[PDB]
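The structure appears below as structure tokens.
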Amino acid sequence: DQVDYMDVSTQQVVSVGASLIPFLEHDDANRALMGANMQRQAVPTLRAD
Amino acid sequence: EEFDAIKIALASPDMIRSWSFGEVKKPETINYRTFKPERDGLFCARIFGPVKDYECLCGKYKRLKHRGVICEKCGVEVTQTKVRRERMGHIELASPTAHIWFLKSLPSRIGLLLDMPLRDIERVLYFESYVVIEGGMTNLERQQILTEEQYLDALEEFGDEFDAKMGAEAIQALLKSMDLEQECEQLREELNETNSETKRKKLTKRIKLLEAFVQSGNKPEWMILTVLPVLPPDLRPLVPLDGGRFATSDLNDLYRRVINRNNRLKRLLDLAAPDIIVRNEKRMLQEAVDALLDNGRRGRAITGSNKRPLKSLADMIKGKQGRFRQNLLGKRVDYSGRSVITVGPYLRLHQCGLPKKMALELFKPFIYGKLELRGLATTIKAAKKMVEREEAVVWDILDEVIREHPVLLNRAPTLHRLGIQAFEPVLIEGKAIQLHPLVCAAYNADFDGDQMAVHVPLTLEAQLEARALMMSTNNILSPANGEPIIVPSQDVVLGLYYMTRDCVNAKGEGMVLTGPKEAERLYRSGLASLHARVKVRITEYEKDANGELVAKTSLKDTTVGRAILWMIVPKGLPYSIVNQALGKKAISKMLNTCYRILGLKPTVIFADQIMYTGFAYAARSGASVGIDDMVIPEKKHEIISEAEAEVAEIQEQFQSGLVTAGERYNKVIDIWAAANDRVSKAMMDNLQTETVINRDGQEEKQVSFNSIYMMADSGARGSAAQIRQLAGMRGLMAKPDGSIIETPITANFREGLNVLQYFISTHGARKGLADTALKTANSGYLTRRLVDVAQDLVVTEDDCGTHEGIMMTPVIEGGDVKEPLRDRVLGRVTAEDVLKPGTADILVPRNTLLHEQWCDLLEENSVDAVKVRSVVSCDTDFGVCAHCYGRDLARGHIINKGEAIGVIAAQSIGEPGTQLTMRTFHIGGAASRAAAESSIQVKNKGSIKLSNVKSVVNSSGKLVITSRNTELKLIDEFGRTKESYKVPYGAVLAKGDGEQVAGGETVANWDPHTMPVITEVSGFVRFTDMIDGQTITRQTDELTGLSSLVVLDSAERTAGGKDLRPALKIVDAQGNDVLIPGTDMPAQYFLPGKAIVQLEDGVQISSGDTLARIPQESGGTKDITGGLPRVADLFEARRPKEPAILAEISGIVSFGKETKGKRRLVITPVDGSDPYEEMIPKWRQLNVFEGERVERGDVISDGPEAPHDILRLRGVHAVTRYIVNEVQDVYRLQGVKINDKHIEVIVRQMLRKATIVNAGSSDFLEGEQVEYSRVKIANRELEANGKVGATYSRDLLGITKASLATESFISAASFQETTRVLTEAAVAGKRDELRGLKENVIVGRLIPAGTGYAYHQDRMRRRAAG
DNA sequence: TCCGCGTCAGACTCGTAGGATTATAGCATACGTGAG
DNA sequence: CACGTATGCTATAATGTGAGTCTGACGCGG
Ligand SMILES: Nc1ccn([C@@H]2O[C@H](COP(=O)(O)OP(=O)(O)OP(=O)(O)O)[C@@H](O)[C@H]2O)c(=O)n1
Ligand SMILES: [Mg+2]
Ligand SMILES: [Zn+2]
């Protein structure tokens, strides 16, 4: 009866970059930060897989 | 050129003219069309020199034939263009201009000289007001300011016979008229008559200034500039960019400002302009010169084009970025390269993979050279083209040059000396540098993209210094601790662990082999496992009394695996070394053992062998990291629901009334901290063993071969702390403030945090990451302060022949001996023939290096205390003796004379801080502290020994302690100290002094949260000065109404209560004061900030009761963030807010005066008739009572001691040991091993200077501060010859000031505060003879240390003749 | 002793970008040096 | 003598200005 509202998605806390990390739930926040940071450094290959 | 010293002094107007080669009259730079220098402009060729080599401007004389031929037509000398970087010019200023550095730089020289405040001088300079220069009529005296209206009054009445002027002309006249001699005598006469304490300093300082001014031969007028020097053109260049545009220095904009306004001033003087306009122009001229010298000091700096302030002269010297730190104390370097690093597991310890193309380029001159000696290259340009074409024969020549040629590898940051190492290079195809694994530790190298600098030592000398001193193989031990830095890790560890570790039966349990060869063949054949018990016959080789090795053959139960590792193990070592399951910790000991028994080459070979076998078996095994590895305890949910309803019950009790925010914070943190340990220990029992393997018939228990458990137990990678977060519970995380979040993370990484647990994790994570970026800065700033202070310290002598040293006892704190005496005195020169108990035969000699063998003898006899020779007590002037220092911990033998000890000390103290900043922070998330410091339980039976303790017996029957410093010890039978235990104040002891307790008994219980105020006397309780709202606060309850009192401190307190000390006073039934047993003191206990008293006034107390609970919020987290500021505070000698009081002079004391409650402790010694009287706070309670014969430095108050007071009363070894222990407390809390001798070096540098009383035969008089070495030199010649004896007193300097107090001004300038250092040196006319290292590095010379010590000592003896 | 002032704050790496911003009067005599 | 560079004078009256703020710490001097 006290509850007024609820989170729309489980994703809303996280940004775009971090949303692309699969098992984020099992990853330390520091390592996850650098992961989201290195995805931005990824050079596209000849065959996009 | 080769010179002896450098001196700095004020520039005379005429001196400035000497350097100048002409007056630049015009702002003209160059001609827009012919981009050549304009007439008498800023780039004038007529003044600074020719633009092109041996060519005049108008072009009449060309070629090297024309030499010094000044062209008559244009007026340009035919010399090299180089001259335009060296020739200076000048500017004729219309008005005299004050030099900002002597005006604004604090304290200031012009102000201190005239004894005239800055404000007065400035009013004069900006032409607001006149100043009197001299009036024969005392009507107006000297230096008296007159406003515009004040000047009109005296001008009519007296006029003429009184001289008062405005602007820099006035101040220059005032400086010219001032007689340095006469004022010196007048000031000496003032000090003779009435020397007031604080103004004696200031008068003595102006006397020192006047004396120093006359001795320097500087003239005060010269502080005001009449001629202004101009920097040579090439040092403020106008060059064309590719785009056709030009680019120029900001000095050109500032010079043009000055010239325009100066020339306009000449004009307005020629034109006889009205005075208001002349004044404005003189203001603007001084503004422009002050902007040119030091922009930003004179207020708002002049912004150029972007808005950024123009970079002025001083700005190019001053900043870190100036010229000292950037271009002179370090530079960019030829024959330098870099690239990504990658592993070279195939390499030997002394080798590194160097890319082909990289090495081709670095050794270009060496190739050119061999190419011409083989006659393959006709000349250098053909050799260059052969290299450009990269011809096949060139590769073969390059291979020949690199052979036996060492290359330096460097990694940023270079924290300690092993951050540079030499290797023999191995040419490799590919662009990445290959690094040997075992040195990755010293570089802190991990291959996820780190890069390294390569440097080529060119000279034969540099090659030899690289191969002998800097080689990887030769730098095995660290400069800080004696432990080795080079050691196998990761795979090399995993492989050897897999080999040694044993399993149940397996293939071929209980088999008999004939040596390790049979074992290996069996394992390779596939009939035996590596972890299977098998009886083998190994033949170990043990060293005898001489150099001969004795051979011993015996049967010992072992695994196959360990037998095969024995094959790698050199003869001399015991088989017991390989017989355990090996981890990284055991392998490090293995290589150290081998080094000290067998020597360097065998350990080198053995190290390589360990690496090869380790990696080869690492791939043979096949360890993996599965998700099933991290097994969660079945009993987590129970522990957590229990812990969770518990914390819930305390939160509900919070609204009730037994709880402050601090108390509940402590209680919740304690509950979760114990829960975390519980779940972790559940996981580790369930994981570490919980291996049900059926032995040969029935079931057995043995260690688990779970992958993550093996990784943790071997010490290969993760610790138990990390695996807690994986498989157990993540725990309580700590905010960026350091205060810990009340809600812990119940989950682990295998379980998956949920959105809320992950979000809560973020705080700790990011504070960790921000910590690495930000704190490494203050860490690094401490490294640099330390280095500057201990640069000069070098081993100068072999033996000073001193007996003096500091008594080192074993660090036995917290039951388990923290640091053994043997290790603490391992590698030190023993002082004073210290034998065994029975004094009738010497056991140990005097000057003898404490080797591991001597140390092992010490342990059989169980010596507790040893006077050892230390750096601090060494007599050597201008350095320290090899014996006072002891072993070079990095070499493993006696230190070499000439070694730069100070640098190594500063680096080794600095490194751990800087490394522990980034390291613990990125790696951990949460804080795993454990606060449950309630009960002391004793581990081994013995009798209770209480030293320093004053306790009162309470009505319970129990001994309740009321001492501040209390040390419970555990004595055995023989009577040695083995366990220690710091009992606090407010403690209940189970048993009293000298009583027997059994193993596992609790001997004292105390509350950790709340330090109670415990009363000695019994009676009724009285509220003194405890006015509600003024000093305390009142808070009331329901139904009946329980009020509770909280003592508001002066922070929250009103102006009314400020002077009142609030205190619970003990009165009896009559309502008279109860006395404290045996003294005239009435009982009264002064309550500090927020002392929460429950029980309201008039309540009968018994003795030994808790009056008041002051809350003790310990929001501290266990990290270096909080430790390092304490380290910096000790090194810089930062006096605390409440210094500890100590006996000043020995003798017999009674009390005199009191200010309300403030004690005025009166010492009246026995022999020394003069008293010493101290004001003391009322609330600070004394350890001493009344008439006792206390000696110098007996502890009176409770509170932290100032290192100053320790040095000043007890002396050197006292204060040195205080610093060493207080610093080491912090570093030891973080698991950092630094030898005391390094800290001792820096304390020696702290105690460099000494103040002097009285005169000798030199110029001492009252209170000059001179260095200790130099006054000792004087005292040695004085004692032999006689003359006036001089009393001295050593002064402590904290690091920053100690580095600025060095008599080298080049070192002082390079360190910090450069503007101020150069003004004080320039005014003193100081002469730097270049003795220190920084000084010689700046002039680009040989260091007076290491290799350079030989050459440098040869120059010092060339000073005696020729 | 209270409060404006002024000197402090890790080490290397690379990748960079922008020239942007601004307005001035127009014409005759004088001052000075260079080309034919 | 031409070319480049500079100093000259203009006559309605007009005559008083004008960025970014916030670190935290410590050690002297007034
Ligand atoms: N801003 C930084 C980052 C890194 N380093 C140095 O480089 C080392 C390695 O950095 P990094 O590779 O990020 O850390 P590791 O502890 O090796 O962890 P990982 O590579 O697994 O992330 C740091 O410990 C530190 O000595 C530094 O001085 N300054
Ligand atoms: Mg790295
Ligand atoms: Zn010429």
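Quick note: numbers on chain B are straight from Swiss-Prot, i.e. 15-1376, in order.
When the header is checked for method, it gives X-ray crystallography, 4.0 Å.
Just so it is clear, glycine is given a Cβ too, placed from its N, Cα and C backbone atoms.
As annotated by Swiss-Prot, Zn(2+) 1 binding site applies to B:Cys70, B:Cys72, B:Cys85, B:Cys88, with the evidence given as experimental evidence. The Cβ of B:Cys72 (Zn(2+) 1 binding site) has 14 other Cβ atoms within 10 Å, all protein chains considered.
The annotation Mg(2+) binding site is assigned in Swiss-Prot to B:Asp460, B:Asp462, B:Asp464. Long-range neighbours of B:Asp460 (Mg(2+) binding site) (same chain, six or more residues apart, CB within less than 8 Å of its CB): B:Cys454.
Positions annotated as Zn(2+) 2 binding site by Swiss-Prot, on the basis of experimental evidence: B:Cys814, B:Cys888, B:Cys895, B:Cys898. Within the same chain, the residues at least 6 positions away from B:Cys895 (Zn(2+) 2 binding site) whose Cβ sits under 8 Å from its Cβ are B:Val809, B:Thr810, B:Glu811, B:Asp812, B:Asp813, B:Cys814, B:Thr816, B:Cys888, B:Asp889, listed in sequence order.
Annotation for B:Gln504 (mutagenesis position): spatial neighbours B:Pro451, B:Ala730, B:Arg731, criterion Cβ-Cβ under 8 Å with sequence separation of six or more. The mutagenesis experiment B:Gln504 to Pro is recorded by Swiss-Prot, whose note states: Resistant to antibiotics salinamide A and B.
Long-range neighbours of B:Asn690 (mutagenesis position) (same chain, six or more residues apart, CB within less than 8 Å of its CB): B:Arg738, B:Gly742, B:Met743, B:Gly745, B:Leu746, B:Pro758, B:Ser942. For the published mutagenesis B:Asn690 to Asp, Swiss-Prot gives the following note: Resistant to antibiotics salinamide A and B.
According to Swiss-Prot, the mutagenesis experiment B:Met697 to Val carries the following note: Resistant to antibiotics salinamide A and B. Taking all protein chains in view, 25 other C-beta atoms sit within 10 angstroms of the C-beta of B:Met697 (mutagenesis position).
Working note on the binding-site residues B:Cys70, B:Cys85, B:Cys814, B:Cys888, B:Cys898: by count of other C-beta atoms within 10 Å of each C-beta, B:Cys898 ranks first. Cβ-based neighbour count (10 Å, all protein chains) for B:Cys88 (Zn(2+) 1 binding site) stands at 17. Comparing C-alpha positions, B:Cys72 (Zn(2+) 1 binding site) sits nearest to B:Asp464 among the recorded positions B:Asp462, B:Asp464, B:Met697, B:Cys898.
Proximity of the binding-site residues B:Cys85, B:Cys88, B:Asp460, B:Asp462, B:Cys898 to ligand 1, judged by a Cβ distance under 6 angstroms to any of its atoms, singles out B:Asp460, B:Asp462 in sequence order. Only B:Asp460, in sequence order, out of the recorded positions B:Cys70, B:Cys88, B:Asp460, B:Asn690, B:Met697, B:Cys898 have a CB under 6 Å from ligand 2. In this structure the C-alpha atoms belonging to B:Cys70 (Zn(2+) 1 binding site) and B:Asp462 (Mg(2+) binding site) are separated by 59 Å. Taking the Cα atom of each, B:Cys898 (Zn(2+) 2 binding site) and B:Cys85 (Zn(2+) 1 binding site) are about 68 angstrom apart. B:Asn690 (mutagenesis position) carries a helical DSSP state (H, G or I). Of the candidate recorded positions, B:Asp462, B:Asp464, B:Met697, the one lying closest to B:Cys88 (Zn(2+) 1 binding site) when CA atoms are compared is B:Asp464. Ranking the binding-site residues B:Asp462, B:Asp464 by how many Cβ atoms sit within 10 Å of each one's Cβ puts B:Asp464 at the top. Among the binding-site residues listed here, namely B:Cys85, B:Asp462, B:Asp464, B:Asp462 has its C-alpha nearest to that of B:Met697 (mutagenesis position).
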